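Take a look at the structure below.
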Amino acid sequence: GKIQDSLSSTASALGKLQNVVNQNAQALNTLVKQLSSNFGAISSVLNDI
Amino acid sequence: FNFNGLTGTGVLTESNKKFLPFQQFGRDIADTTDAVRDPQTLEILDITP
Ligand SMILES: *[C@@H]1O[C@H](CO)[C@@H](O)[C@H](O)[C@H]1NC(C)=O
């Protein structure tokens, strides 16, 4: 009973899994955000140039 | 589709999201060209490849 109450109430104790997910998401975002970079060119769109 | 500045390939569908009269082009958190305003008929279209 105590452990089920503790799991129902407190939510941070699951961070051991939660962090994992966050990490993965972060990477993907950066990767996508890497598309909008000039890299020294005149535009960030292949169709544009 | 070539909407006066944009060559590309995507499905053009009808949108329901509100647009400011000054705003034409739309983006996302993944900063991709999502929506567009047709010049002939002032209609808002979503692009989905
Ligand atoms: C452009 O011309 C066509 C034909 O004359 C007309 O139907 C259309 O309404 C015009 N565009 C605008 C924005 O009025």
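All chain B residue numbers match Swiss-Prot; in order, they span 541-589.
Header says: electron microscopy, 3.5 Å.
Just so it is clear, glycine is given a Cβ too, placed from its N, Cα and C backbone atoms.
In Swiss-Prot, the entry for natural variant B:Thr547 to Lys states: In strain: Omicron/BA.1. The structure shown retains the original residue. Taking a C-beta cut-off of under 8 angstroms and a sequence separation of 6 or more, B:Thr547 (variant position) has the following same-chain neighbours: B:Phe541.
All protein chains shown were included, and the count of other CB atoms within 10 Å of the CB of B:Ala570 (variant position) stands at 12. According to Swiss-Prot, the natural variant B:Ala570 to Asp carries the following note: In strain: Alpha/B.1.1.7.
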